[PDB]
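Okay, so here's the structure we're looking at.
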There are 2 protein chains.
Amino acid sequence: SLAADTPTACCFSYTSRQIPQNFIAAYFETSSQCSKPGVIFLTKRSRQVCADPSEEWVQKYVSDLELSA
Amino acid sequence: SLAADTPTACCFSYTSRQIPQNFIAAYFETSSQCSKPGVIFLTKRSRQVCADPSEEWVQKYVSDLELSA
């Protein structure tokens, strides 16, 4: 939440493969304005990736870190 | 251009005020999938901002750095 500076993270490219907690670090959750049927991530490889809107592996990294800020 | 990792930068929030080259550094240009009637930026304040789809100040930072990569 801030001024109008921020790109509505849209998840249009989902990765067929998933990522474990050891290969992930963030999670984010896109936002309104962009159909977001998935979630973004920040693997330790600085490689942001998306995920389905209900992945069984995204419900874990989100069930505990969906917004701890 | 890479795999499917990348959030379709959508410009839904445009800043009423503009930004000079001294207060800007990048420019980007959103992409398909998201109505992009504007452009993004990376001011030195790490504050990404949008711009109209034809701003007179965005035609300069873009007329020379629309994709120099």
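Since chain A takes its numbers from Swiss-Prot, the residues it shows come out as 24-92.
According to its header, the structure was obtained by solution NMR.
Using the three backbone atoms N, Cα and C, a Cβ is placed for every residue, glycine included.
What Swiss-Prot annotates here:
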type	residues	note
MUTAGEN	A:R40 to A	Slightly reduces heparin binding
MUTAGEN	A:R68 to A	Strongly reduces heparin binding
MUTAGEN	A:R70 to A	Reduces heparin binding
MUTAGEN	A:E89 to A	Reduces self-association
If I take the alpha carbons of A:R40 (mutagenesis position) and A:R70 (mutagenesis position), what is the distance between them in whole Å?
14
Name the mutagenesis positions, out of A:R40, A:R68, A:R70, A:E89, that lie close to chain B, meaning a Cβ-Cβ distance under 8 Å, keeping sequence order and answering 'none' if none do.
A:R70
Which entry in the list of mutagenesis positions, A:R40, A:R68, has its Cβ near the fewest other Cβ atoms, using 10 Å as the limit?
A:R40
Just the number: how many Å between the Cα atoms of A:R70 (mutagenesis position) and A:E89 (mutagenesis position)?
19
Return only the integer: C-alpha distance in Å from A:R68 (mutagenesis position) to A:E89 (mutagenesis position).
20
Would you mind listing, in sequence order, the residues at least six apart from A:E89 (mutagenesis position) in the same chain with a Cβ closer than 8 Å to its Cβ?
A:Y50, A:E52
